[PDB]
Amino acid sequence: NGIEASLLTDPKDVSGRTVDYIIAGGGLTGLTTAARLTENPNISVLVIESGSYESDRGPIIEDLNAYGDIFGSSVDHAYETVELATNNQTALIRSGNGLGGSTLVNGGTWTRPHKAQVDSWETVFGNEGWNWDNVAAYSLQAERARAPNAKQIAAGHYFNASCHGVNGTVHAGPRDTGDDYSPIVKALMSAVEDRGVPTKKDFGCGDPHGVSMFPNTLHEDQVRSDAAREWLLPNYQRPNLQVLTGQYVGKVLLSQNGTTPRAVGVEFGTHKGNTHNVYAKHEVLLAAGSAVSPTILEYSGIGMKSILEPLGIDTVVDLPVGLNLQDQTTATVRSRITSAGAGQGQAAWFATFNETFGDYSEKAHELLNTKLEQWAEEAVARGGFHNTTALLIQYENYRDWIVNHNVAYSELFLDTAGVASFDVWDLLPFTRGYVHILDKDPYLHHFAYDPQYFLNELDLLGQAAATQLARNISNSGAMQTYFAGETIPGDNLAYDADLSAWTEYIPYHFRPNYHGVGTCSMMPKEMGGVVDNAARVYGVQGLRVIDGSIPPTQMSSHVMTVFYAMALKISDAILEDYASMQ
Amino acid sequence: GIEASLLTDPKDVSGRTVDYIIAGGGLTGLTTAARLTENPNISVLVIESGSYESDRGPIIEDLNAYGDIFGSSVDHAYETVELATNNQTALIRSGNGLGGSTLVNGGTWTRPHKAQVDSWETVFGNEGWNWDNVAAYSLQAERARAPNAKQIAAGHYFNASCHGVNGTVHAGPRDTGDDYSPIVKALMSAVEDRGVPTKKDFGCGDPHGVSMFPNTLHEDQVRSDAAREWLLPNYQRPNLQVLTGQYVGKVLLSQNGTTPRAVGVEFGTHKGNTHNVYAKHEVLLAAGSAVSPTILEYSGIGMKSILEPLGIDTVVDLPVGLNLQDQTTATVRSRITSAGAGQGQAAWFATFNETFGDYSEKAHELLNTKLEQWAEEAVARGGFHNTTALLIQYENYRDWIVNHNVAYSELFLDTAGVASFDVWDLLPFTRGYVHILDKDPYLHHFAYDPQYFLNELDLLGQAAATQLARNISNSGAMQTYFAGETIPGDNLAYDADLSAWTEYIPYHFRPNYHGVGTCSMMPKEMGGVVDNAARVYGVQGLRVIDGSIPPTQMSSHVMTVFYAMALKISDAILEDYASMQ
Ligand SMILES: *[C@@H]1O[C@H](CO)[C@@H](O[C@@H]2O[C@H](CO)[C@@H](O[C@@H]3O[C@H](CO[C@@H]4O[C@H](CO[C@H]5O[C@H](CO)[C@@H](O)[C@H](O)[C@@H]5O)[C@@H](O)[C@H](O[C@H]5O[C@H](CO)[C@@H](O)[C@H](O)[C@@H]5O)[C@@H]4O)[C@@H](O)[C@H](O[C@H]4O[C@H](CO)[C@@H](O)[C@H](O)[C@@H]4O[C@H]4O[C@H](CO)[C@@H](O)[C@H](O)[C@@H]4O)[C@@H]3O)[C@H](O)[C@H]2NC(C)=O)[C@H](O)[C@H]1NC(C)=O
Ligand SMILES: *[C@@H]1O[C@H](CO)[C@@H](O[C@@H]2O[C@H](CO)[C@@H](O[C@@H]3O[C@H](CO[C@H]4O[C@H](CO)[C@@H](O)[C@H](O)[C@@H]4O)[C@@H](O)[C@H](O[C@H]4O[C@H](CO)[C@@H](O)[C@H](O)[C@@H]4O[C@H]4O[C@H](CO)[C@@H](O)[C@H](O)[C@@H]4O)[C@@H]3O)[C@H](O)[C@H]2NC(C)=O)[C@H](O)[C@H]1NC(C)=O
Ligand SMILES: Cc1cc2nc3c(=O)[nH]c(=O)nc-3n(C[C@H](O)[C@H](O)[C@H](O)COP(=O)(O)OP(=O)(O)OC[C@H]3O[C@@H](n4cnc5c(N)ncnc54)[C@H](O)[C@@H]3O)c2cc1C
Ligand SMILES: Cc1cc2nc3c(=O)[nH]c(=O)nc-3n(C[C@H](O)[C@H](O)[C@H](O)COP(=O)(O)OP(=O)(O)OC[C@H]3O[C@@H](n4cnc5c(N)ncnc54)[C@H](O)[C@@H]3O)c2cc1C
Ligand SMILES: *[C@@H]1O[C@H](CO)[C@@H](O[C@@H]2O[C@H](CO)[C@@H](O)[C@H](O)[C@H]2NC(C)=O)[C@H](O)[C@H]1NC(C)=O
Ligand SMILES: *[C@@H]1O[C@H](CO)[C@@H](O[C@@H]2O[C@H](CO)[C@@H](O)[C@H](O)[C@H]2NC(C)=O)[C@H](O)[C@H]1NC(C)=O
Ligand SMILES: *[C@@H]1O[C@H](CO)[C@@H](O[C@@H]2O[C@H](CO)[C@@H](O)[C@H](O)[C@H]2NC(C)=O)[C@H](O)[C@H]1NC(C)=O
Ligand SMILES: *[C@@H]1O[C@H](CO)[C@@H](O[C@@H]2O[C@H](CO)[C@@H](O)[C@H](O)[C@H]2NC(C)=O)[C@H](O)[C@H]1NC(C)=O
Ligand SMILES: *[C@@H]1O[C@H](CO)[C@@H](O[C@@H]2O[C@H](CO)[C@@H](O)[C@H](O)[C@H]2NC(C)=O)[C@H](O)[C@H]1NC(C)=O
Ligand SMILES: *[C@@H]1O[C@H](CO)[C@@H](O)[C@H](O)[C@H]1NC(C)=O
Ligand SMILES: *[C@@H]1O[C@H](CO)[C@@H](O)[C@H](O)[C@H]1NC(C)=O
Ligand SMILES: *[C@@H]1O[C@H](CO)[C@@H](O)[C@H](O)[C@H]1NC(C)=O
Ligand SMILES: [Ba+2]
Ligand SMILES: [Ba+2]
Ligand SMILES: [Ba+2]
Ligand SMILES: [Ba+2]
Ligand SMILES: [Ba+2]
Ligand SMILES: [Ba+2]
Ligand SMILES: [Ba+2]
Ligand SMILES: [Ba+2]
Ligand SMILES: [Ba+2]
Ligand SMILES: [Ba+2]
Ligand SMILES: [Ba+2]
Ligand SMILES: [Ba+2]
Ligand SMILES: [Br-]
Ligand SMILES: [Br-]
Ligand SMILES: [Br-]
Ligand SMILES: [Cl-]
Ligand SMILES: [Cl-]
Ligand SMILES: [Cl-]
Ligand SMILES: [Cl-]
Ligand SMILES: [Cl-]
Ligand SMILES: [Cl-]
Ligand SMILES: [Cl-]
Ligand SMILES: [Cl-]
Ligand SMILES: [Cl-]
Ligand SMILES: [Cl-]
Ligand code: NA
Ligand code: NA
Ligand code: NA
Ligand code: NA
Ligand code: NA
Ligand code: NA
């Protein structure tokens, strides 16, 4: 009778029962893991998701070109930040609410980071086995990519088959609306070539640099490949896979009768006073998203006493939950185009530090070479992190990425389809923020989410330089043929604005990038981490965090390719322990 | 207890029939539910999206915690369109739970100018909706307490003939127990120097000058939210049912007659798992001004130009969702000397000329010459459909200003350690809209556009009022306590002229969350949606009874009027019930 009829909506169907694994959150990592675990018919899984099934709704979900129309609806959590210090305004964090999580609402861009960035998760953040070669293999295993056709190659696509899986689960291929592709993509490529910048690198191969087109998470018929469509719809008839919709996981139930606390279940519901319990024989897996999974821990008594004590919550395990939050800032440059520029197409410039800063490179490098210690002390003073020595290790890692590997530092993302529009973000922010609960009741959803955008001076300078670069390249070389006047900033910022003018403009003309990671960072406890290299929360048995909370660093890429691989890798660790616990 | 009496399972009501269904358990919905169920033979089902919150603790029960609840599950936080004035989205605070926005509001208890309510009868053709009648219902709803000697010494003045003392809604002076700040009387002295009156009782029908006021709280200072006042005393009535946690999606219509009839509602939280419940007598929409019009549109009641592109058959064509009127608010904040310490709030209800000062000649010239152009422009933006009809509203406002000299702006003072003004133009000429953007009610995909500052007088008036708040903060007796401005502070030069304020204000304001008018109570020929008994035109058994229906803004805080509105509509409903038996 279809997937919808298989979904559970009544809490009484699971209340008081025991399953092998409970997954809080039916998003990208939650549904990937639920599918992987239920391949064994003897493993029972219950997914609890706050939203519902959305993959069949229609174009607002299924058409990637409708991106953004869903914002503000019931399928968007729209988490509100604190009043940001940079501009004394509240910001909204777009985040998908429904089966598939933010894969229901995202831009569909399918790229991978730089090899050195993933390698550092093992060599710097002490996560044995978390290196590019290992993670990339899981990524290719998840991937079901389609090579571009002659039309798509002619528009600018380049596909290196050795960097892609073709027999996996997540359908990926070129976006193709059916119309001609705009010549502006190739014009951007020519414009950066004039400056010695590479083009047409395959951004799945481990060196994202230059201007390239890329695959998207959609089927060949252009239907969005959201994680529910890819991982749940093919498998919903499995009797060992249960999915409860419309309910929030409030906290993890802990048993302290043993020598170490153990997660034995969860409480779920929609309002205080009408909750229900469900129990896990093996493990509870938190996958509610980087903004939520840390709060679930705090409501459970897992977090910093300085936070929990004033709220009346006993601290069962003291950990720096909710710190080390890393999101990027995004600004827009938009220009009208000539009729000859018409057509579809997206592309992105993954720009190095020196490409981003141009003639300011020397001054920017001087800051990078002298201020890391002071920046770390200040971020710690602002509550973004607790241990300055540990944070400095992160900053030195970023310096190594920039100076020794020349990784991409900013992304200039081009949309065409009738205009020339760049969304631009500094990929490697040095600011660190936090998320903390403000009340003991999980169902009040009263929390403080503060990414601390632009409170590090290099983040502001880098964003300003990258956005200025987007204006520059929009009217340089071959792009001049198609340029027909800037509309954003337009009248809001003089066209000849220098870098200092951009730095004054940017704090009042940016949005969150909604790429937040790090709130339950996977790194050693002594470095400020919350989970080990198998995603297990320190000091608690049978509890893991498996979502975007755990990446300890940002990366020069869009994260789906890594997060699918992440979930598969953690799933293998879960299954290994399951076999031992028999 | 009340919590155990509340329904949460849709199967408890699915497929059943009651006499009245009320969509929304907020201020007007719960007042009406209480009035209707006083007759034990009348059954009422309230369907509310939130739950019971009145016992949660200080975040709800302490008016001094105002604002802490924002962004939580008790705040709908409706997002606007990208506003044209600043290319930013704004958040509309709106209470989600039993009591609606009375759970989250500032508690201010004041009434408008007699001439404003009178115009509802003389300009907007609502027989019986005049000050004398509406105020009588307001006093009937009210249970006011006179100020004591400490509260009078701080600046309170209470005219007992303007207040009911045997009603339902507990109201009296806010009193935290601390000393009252001398700054309230300093503000009174500062405006006295300029010929402005003070200590008028803002409940008597002439809101003008600087006065203190009652708050909606009990003597022990617990918030008098509408659930505490109208539901908690009466929840044991078996004919009163309250379903929580569910959204009313649309009204079920029967076109079996010559005119459509409301026979029930569909409710739920997600497409594909909906439920029906039926009304023997009437469906009453009370989901708030941002929502009740969308429920009509989802039901096929609204403008074909909006409904047809979404695939919704227009059953009754009406200008639903137009005529949205909300105000803009800006802040001026200054530190105080230690001698200014203490509790206390006050408000300056300022006339047009008090607001504009030396710009009064300039502002009046605009008001006298551009009303027709402005009305055309608002209509072109989709805030209204009929320019001639909108011009009647504009001339009504002009009459209020020039002939009755009603208050045009409000400068609301908070102390308690600072001197902070929230300032808003009370009478915006801009008109906005709210329209659904999808056929699925449970997707909550809508376009809410108050069109802030898209009328040039609204921007000039806001700028002038906010500049006035800075001015009065450092004038006369207020100088004794001034210890430096913090907002705007460094963000706007302290000597800024009016033009500088007009460029600053679009980037430093918030919605006031007083939106009304989206189902305006006025003749169909004037663009109205409901008649003088709140009945939707062209539909039988359907009313809108909430903040959607006031056709104008008013120089006051609206609770006093909305409680009265609910009682008055309740009488009409019950008279029809009795006459039809
Ligand atoms: C976001 O919004 C926030 C506001 O919410 C905003 O932050 C405010 O910014 C404004 C500036 O616009 C700033 O206001 C100035 O404050 C000056 C006073 O310095 C402070 O003194 C305070 C009082 O000290 C006494 O009381 C306290 C408490 O009782 C005691 O602890 C003290 O011991 C003492 O007894 C202190 O509270 C305060 O410390 C705070 O700030 C520091 C930050 O460094 C922080 O570490 C600490 O924790 C505290 O929070 C600090 O010492 C005052 O001098 C300024 O007045 C000048 O300017 C105004 C405005 O133009 C004029 O009215 C005055 O007349 C005066 O003018 C003189 O200087 C002008 C130049 O500016 C010149 O033109 C003129 O001719 C004169 O020479 C001013 O009022 C305020 O303090 C900030 N913080 C707060 C909480 O309000 C923030 O910037 C916004 N961000 C964005 C991006 O927009
Ligand atoms: C909210 O955000 C919107 C955008 O989403 C924004 O509206 C846009 O504003 C910009 C200005 O900031 C507008 O762009 C300008 O448009 C005119 C052309 O407009 C006419 O013609 C077009 C078709 O050609 C029609 O569609 C339109 O309706 C009008 O009839 C151009 O003249 C402008 O270009 C000049 O300035 C640019 C930026 O500085 C230059 O790059 C360009 O070369 C031109 O520059 C200069 O030319 C000479 C060279 O020096 C010199 O004489 C002058 O310096 C001149 O500037 C510019 O592109 C845009 O149309 C608006 N609408 C849209 C949909 O984009 C809102 O303003 C914004 N609101 C707020 C409050 O921020
Ligand atoms: C606007 C936007 C655009 C993006 N664009 C791209 C792009 O172009 N390319 C790319 O690669 N990535 C993109 N992403 C990133 C990608 O979508 C996310 O990083 C990924 O979906 C995160 O997966 P996750 O499992 O950590 O969380 P999510 O996928 O967010 O899943 C978390 C789930 O938990 C649910 N939930 C929340 N609270 C609770 C609770 N208390 N109980 C139960 N369930 C709960 C949520 O409703 C959601 O279903 C974008 C993200 C956003 C927000
Ligand atoms: C921040 C703020 C401050 C205010 N301060 C003051 C003040 O100081 N003084 C004053 O007099 N007034 C004040 N008010 C105004 C007052 O609170 C409101 O005008 C009044 O509460 C409106 O009553 P209503 O019945 O129209 O709607 P509400 O009281 O908002 O009731 C609407 C109810 O419907 C529910 N609902 C929504 N959608 C649905 C649906 N689809 N199905 C079912 N239920 C639904 C809501 O959750 C809510 O309970 C303030 C308002 C706000 C927002
Ligand atoms: C980016 O520009 C910077 C600054 O101009 C260059 O940095 C210098 O590189 C030389 C050669 O390695 C070093 O000896 C200097 O100490 C560097 N200066 C600073 C301030 O760090 C850098 O070479 C450029 N990088 C690329 C890839 O072109
Ligand atoms: C702060 O973080 C640093 C870096 O992770 C920790 O320093 C390590 O401490 C252990 C145990 O004392 C030593 O064996 C290591 O040699 C230290 N490493 C470095 C690089 O200095 C430190 O323990 C943390 N301290 C606190 C209080 O959290
Ligand atoms: C408000 O101010 C207006 C404009 O300053 C006053 O009306 C003006 O009054 C003067 C003096 O009598 C006349 O010369 C002008 O022609 C009037 N102008 C207009 C446009 O009407 C008005 O009297 C003031 N109102 C109050 C109540 O003080
Ligand atoms: C537009 O609104 C105006 C104002 O209500 C309506 O104009 C009235 O039209 C009726 C019927 O033709 C006349 O009896 C009135 O005298 C008009 N009043 C005025 C003041 O001019 C007009 O009908 C409305 N248009 C629509 C389509 O309803
Ligand atoms: C605060 O406002 C008052 C009144 O608007 C200002 O004093 C006025 O100054 C103007 C300009 O010279 C004169 O037309 C008025 O007659 C003055 N009014 C009085 C009562 O004397 C005062 O200057 C303003 N304060 C600041 C700092 O701008
Ligand atoms: C394709 O990818 C493989 C693996 O990264 C690499 O060895 C090979 O040279 C690539 N081919 C091209 C043409 O870049
Ligand atoms: C952008 O152009 C300006 C003006 O030519 C130049 O000074 C600046 O360095 C450019 N930015 C970059 C990153 O190249
Ligand atoms: C109270 O207000 C009424 C109504 O406006 C008025 O007639 C009366 O004079 C006032 N009484 C006092 C004592 O101020
Ligand atoms: Ba490709
Ligand atoms: Ba396919
Ligand atoms: Ba370089
Ligand atoms: Ba095109
Ligand atoms: Ba609790
Ligand atoms: Ba991404
Ligand atoms: Ba009083
Ligand atoms: Ba007070
Ligand atoms: Ba006129
Ligand atoms: Ba539908
Ligand atoms: Ba009309
Ligand atoms: Ba009000
Ligand atoms: Br495209
Ligand atoms: Br009086
Ligand atoms: Br009392
Ligand atoms: Cl489908
Ligand atoms: Cl759709
Ligand atoms: Cl932006
Ligand atoms: Cl149900
Ligand atoms: Cl039924
Ligand atoms: Cl509380
Ligand atoms: Cl009564
Ligand atoms: Cl008195
Ligand atoms: Cl009873
Ligand atoms: Cl400004
Ligand atoms: Na450059
Ligand atoms: Na919110
Ligand atoms: Na308020
Ligand atoms: Na009375
Ligand atoms: Na106005
Ligand atoms: Na009417």
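Numbering, chain B: per Swiss-Prot, residues 25-605 in sequence.
Heads up, header says this was done by X-ray crystallography, 1.7 Å.
Keep in mind that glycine also has a Cβ here, set from the backbone N, Cα and C atoms.
Marked as active site, proton acceptor by Swiss-Prot on the basis of experimental evidence: B:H538. In sequence order, B:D350, B:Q351, B:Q577, B:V582 make up the list of same-chain residues 6 or more apart from B:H538 (active site, proton acceptor) whose Cβ falls under 8 Å from its Cβ.
Counting only same-chain residues six or more apart in sequence, the Cβ atoms lying under 8 angstroms from the Cβ of B:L51 (FAD binding site) belong to B:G123, B:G124, B:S125, B:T126, B:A250, B:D570, B:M583, B:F586, B:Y587, B:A590. Here Swiss-Prot flags B:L51, B:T52, B:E72, B:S125, B:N129, B:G130, B:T132, B:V272, B:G571, B:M583 as FAD binding site.
The feature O2 binding site is assigned by Swiss-Prot to B:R559, B:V560, with experimental evidence given as support. Taking Cβ-Cβ distances under 8 Å and a sequence separation of 6 or more, the neighbours of B:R559 (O2 binding site) in its chain are B:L566, B:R567.
The annotation that Swiss-Prot gives for the mutagenesis experiment B:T32 to K reads: Stabilizes the enzyme structure by the introduction of new hydrogen salt bridge interaction. Counting every protein chain shown, the Cβ of B:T32 (mutagenesis position) has 15 other Cβ atoms within 10 Å.
According to Swiss-Prot, the experimentally introduced change B:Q112 to R is described as follows: Increases significantly the enzyme's thermal stability by introducing a new salt bridge near the interphase of the dimeric protein structure; when associated with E-531. In the three-state DSSP reading, B:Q112 (mutagenesis position) counts as coil.
Listed in Swiss-Prot is the mutagenesis experiment B:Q164 to R, annotated as follows: Does not affect stability but causes a twofold increase of the enzyme's specific activity; when associated with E-591. In the three-state DSSP scheme, B:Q164 (mutagenesis position) is classed as helix. Contacts of B:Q164 (mutagenesis position) defined by a Cβ separation under 8 A and a same-chain sequence distance of 6+ are given as B:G188, B:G191, B:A588, B:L591, in order along the sequence.
Recorded in Swiss-Prot as a mutagenesis result, B:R167 to N carries the remark: Stabilizes the enzyme structure by the introduction of new hydrogen bonding.
The mutagenesis experiment B:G296 to S is recorded by Swiss-Prot, whose note states: Optimizes the charge-charge interactions at the surface of the protein 3D-structure. In the structure as shown, the Cβ atom of B:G296 (mutagenesis position) sits within 10 Å of 14 other Cβ atoms.
B:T298 to R appears in Swiss-Prot as a mutagenesis experiment; the accompanying note says: Stabilizes the enzyme structure by the introduction of new hydrogen bonding. Proximity of B:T298 (mutagenesis position) to non-local residues of its own chain (separation of 6 or more, Cβ distance below 8 Å) is seen for B:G273, B:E290, B:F291, B:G292, B:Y466, given in sequence order. In the three-state DSSP reading, B:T298 (mutagenesis position) counts as coil.
Listed in Swiss-Prot is the mutagenesis experiment B:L334 to Y, annotated as follows: Contributes to facilitate the inter-helix hydrophobic interaction. The number of other CB atoms found within 10 A of the CB of B:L334 (mutagenesis position), across every protein chain shown, is 16. Taken residue by residue with DSSP, B:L334 (mutagenesis position) is part of a helix.
Here Swiss-Prot notes a mutagenesis experiment, B:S362 to P, with the remark: Causes entropic stabilization, in which a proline contributes to enzyme rigidity due to the lower degree of freedom of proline in the unfolded state. The local packing around B:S362 (mutagenesis position), expressed as other Cβ atoms within 10 Å of its Cβ over all shown chains, amounts to 8.
B:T576 to M appears in Swiss-Prot as a published mutagenesis result, with the remark: Increases significantly the enzyme's thermal stability by generating a sulfur-pi interaction. For B:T576 (mutagenesis position), applying a Cβ distance below 8 Å and a minimum sequence separation of six or more within one chain yields B:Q140, B:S143, B:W144, B:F148, B:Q349, B:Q417, B:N420, B:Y421, B:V540, B:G541.
Swiss-Prot gives this note for the published mutagenesis B:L591 to E: Does not affect stability but causes a twofold increase of the enzyme's specific activity; when associated with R-164. B:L591 (mutagenesis position) falls within a helical segment according to DSSP.
B:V560 (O2 binding site) sits 14 Å from B:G571 (FAD binding site), taking the CA atoms of both as reference points. On a Cα basis, B:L334 (mutagenesis position) lies 18 Å away from B:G296 (mutagenesis position). A Cα-Cα distance of 24 Å separates B:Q112 (mutagenesis position) from B:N129 (FAD binding site). Checking each of the mutagenesis positions B:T32, B:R167, B:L334, B:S362 against B:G571 (FAD binding site) by C-alpha distance, the shortest gap belongs to B:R167. For the recorded positions shown (B:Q112, B:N129, B:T132), fewest C-beta neighbours within 10 angstroms: B:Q112.
Proximity to chain A, taken as a Cβ less than 8 Å from one of its Cβ atoms, holds for B:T32, B:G296 among the recorded positions B:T32, B:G296, B:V560, B:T576. Here the Cα atom of B:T132 (FAD binding site) is found 14 Å from that of B:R167 (mutagenesis position). Distances between the Cα of B:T32 (mutagenesis position) and those of the recorded positions B:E72, B:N129, B:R167, B:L334, B:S362 are shortest for B:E72. The recorded positions shown are B:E72, B:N129, B:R167, B:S362; of these, the one with its CA atom nearest the CA of B:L334 (mutagenesis position) is B:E72.
When each of the recorded positions B:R167, B:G571, B:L591 is scored by how many other Cβ atoms sit within 10 Å of its Cβ, B:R167 comes out lowest. Cα to Cα, B:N129 (FAD binding site) and B:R167 (mutagenesis position) are separated by 19 Å. Annotated pair B:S362 (mutagenesis position) and B:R167 (mutagenesis position), C-alpha to C-alpha distance, rounded: 36 Å.
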